[PDB]
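K.L.:
Handing you this structure, nothing more for now.
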Amino acid sequence: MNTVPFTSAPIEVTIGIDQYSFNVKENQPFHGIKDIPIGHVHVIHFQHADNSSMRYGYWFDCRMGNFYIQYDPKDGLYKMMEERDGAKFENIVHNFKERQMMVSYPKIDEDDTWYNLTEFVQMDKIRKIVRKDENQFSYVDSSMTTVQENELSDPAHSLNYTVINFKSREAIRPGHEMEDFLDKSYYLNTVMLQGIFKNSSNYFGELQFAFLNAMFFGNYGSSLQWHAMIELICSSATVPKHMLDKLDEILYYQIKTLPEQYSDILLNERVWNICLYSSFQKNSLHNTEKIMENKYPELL
Amino acid sequence: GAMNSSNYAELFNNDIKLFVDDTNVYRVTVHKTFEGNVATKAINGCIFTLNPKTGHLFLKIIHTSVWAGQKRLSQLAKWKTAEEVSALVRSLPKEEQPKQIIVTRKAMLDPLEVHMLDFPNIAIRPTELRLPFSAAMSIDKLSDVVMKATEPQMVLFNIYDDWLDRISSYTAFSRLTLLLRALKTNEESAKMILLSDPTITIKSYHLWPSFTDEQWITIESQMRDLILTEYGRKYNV
Ligand SMILES: CCC(CC)NC(=O)Nc1cccnc1
């Protein structure tokens with residue numbers, strides 16, 4: 001089990017850790033989060049009490065370093081940092097634990113929710129989407145635009161998701177215009193899976209990461225990416241059986257986790273109705289279709 | 001974006017543009033089978049591609065053989081239209097290629113956009129105008145060349161005959177759409193109007209009769225009357 005200590009909490013803030021959260025008070029004696037499960041990526045995220053504008057946060061993997069949070073009064077935010085002095089770090093953490101100055105990552109044992117939302121997500125791929133190589137962790141916030149959004153402005157602060165565009169020369173083979181536009185299997189399997197992602201695990205990891213950035217930061221471009229990657233599969237007549245089975249599970253847990261009150265802004269009516277009811281895979285997503293129909297039948 | 005009443009004069013500026021109408025590409029007769037089921041028999045069709053400034057009409061004739069063994073013909077027809085129009089644009093010298101293509105039906109937007117990805121700078125636009133180009137097959141000479149074709153073929157016409165010698169392209173387009181609107185509303189009446197006088201003939205190289213300016217005003221009045229009439233006959237007014 002791993003730990004992310006906090007130097008202090010000088011400003012009132014709601015702190016997220018994965019799918020959990022809690023409001024902390026100005027200068028309330030908070031020194032971090034312990035018992036964080038090893039083996040998964042994690043995200044620690046923030047919404048200040050005084051400006052619920054700009055949710056922001058850090059993706060990290062505790063296996064890659066000792067990380068802590070420290071508020072910066074000049075830049076006005078909680079910053080993640082790496083402590084390279086391992087002895088200094090273990091000493092700080094042990095003192096904070098002894099003084100029970102840390103909340104506990106509250107994983108219920110029956111619960112595979114986080115695993116299921118991050119099954120294919122890997123820090124090395126996050127770090128390619130979010131470019132900042134001097135750190136082992138990755139900052140994301142509400143306002144960051146994607147490379148594709150920038151095409152349609154600061155490149156250092158962009159989300160470099162893989163660009164998907166159904167009306168593009170990459171998507172459409174000369175001479176198969178109608179075939180490739182109505183059945184996107186070529187673009188899914190040859191262009192994206194074999195050509196760019198190499199395997200479906202990397203594709204599912206980017207899709208899962210885009211969902212989580214849409215849900216935790218309200219990042220609009222990430223929501224667009226999540227739906228495009230769903231729609232590309234649902235609009236392909238030829239998809240490996242194992243990918244459809246896994247997609248159904250992936251989407252099931254995403255819909256299960258989504259705040260009921262945000263379904264109006266994080267779910268695209270057109271894509272979901274197309275995917276569940278008109279697409280080639282309309283009959284292939286049984287778990288996802290059942291939870292959608294029972295939880296958000298208005299959208300459909 | 002879309003072409004409508006507010007930006008109508010753009011049709012007659014000096015940026016090359018084409019209308020594309022696909023309503024006569026896939027044409028059928030519906031009939032009963034020996035067993036008393038219903039079946040369709042395709043007949044020859046045509047893409048109606050028109051430069052509204054010059055009158056140049058690129059009639060791409062769609063022979064029934066192109067449907068043999070194909071499924072979902074109404075959907076294929078839109079893509080075949082987009083395939084033929086993109087072939088026409090490639091066929092034309094760079095300085096003759098259009099800077100915009102206006103499709104008369106919104107279901108042609110995605111087929112055409114996808115076929116024209118090689119031409120990112122040609123704008124593909126819909127329109128809110130309800131244009132009457134479906135009535136092109138009421139022009140006898142166009143219907144004849146379509147129905148006599150035994151293979152695919154593109155025939156070139158000027159749909160304005162020599163009118164531009166005497167009138168502007170705005171006035172020429174207005175006359176054309178009035179004639180075609182009339183032919184669409186009541187073909188028999190409209191054709192009676194156009195041909196009732198045997199002394200006014202259609203030149204061999206023309207589509208419409210050789211009316212004097214004065215005679216066109218009479219004709220145009222008669223076509224307005226017809227359209228108004230039918231509108232009452234239809235709605236009882
Ligand atoms: C016969 C099939 C080919 C490929 C679509 N069509 C074609 O060349 N069509 C065309 C050519 C030139 C001018 N206008 C239209």
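Our numbering is plain: 1 for the first residue shown, then up by one each step along the chain.
Header lists the method as X-ray crystallography, 1.6 Å.
Every residue, even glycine, has its Cβ placed from backbone N, Cα and C.
I grabbed these lines from Swiss-Prot:
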MUTAGEN   B:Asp21 to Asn (Swiss-Prot position 1853)  Reduced growth at 30 degrees Celsius. Strongly reduced growth at 16 degrees Celsius
MUTAGEN   B:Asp22 to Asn (Swiss-Prot position 1854)  Reduced growth at 30 degrees Celsius. Strongly reduced growth at 16 degrees Celsius
MUTAGEN   B:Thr23 to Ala (Swiss-Prot position 1855)  Reduced growth at 30 degrees Celsius. Strongly reduced growth at 16 degrees Celsius
MUTAGEN   B:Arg105 to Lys (Swiss-Prot position 1937)  Severely impaired growth. Reduced growth at 30 degrees Celsius. Strongly reduced growth at 16 degrees Celsius
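Each of the listed features needs to be described in terms of its position in the shown structure.
P.N.:
A sphere of 10 angstroms centred on the C-beta of B:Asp21 (mutagenesis position) encloses 22 other C-beta atoms. In the three-state DSSP assignment, the secondary structure recorded for B:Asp21 (mutagenesis position) is strand.
Counting only residues at least six positions away in the same chain, the Cβ atoms of B:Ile47, B:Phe48, B:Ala77, B:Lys78, B:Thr81, B:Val103, B:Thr104, B:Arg105, B:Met108 sit under 8 Å from the Cβ of B:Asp22 (mutagenesis position).
Counting every protein chain shown, the Cβ of B:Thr23 (mutagenesis position) has 21 other Cβ atoms within 10 Å.
The Cβ neighbour count for B:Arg105 (mutagenesis position), using a 10 Å radius over every protein chain in view, is 16.
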K.L.:
Sort B:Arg105 (mutagenesis position) into helix, strand or coil using the DSSP assignment.
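P.N.:
Assignment for B:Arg105 (mutagenesis position) reads coil.
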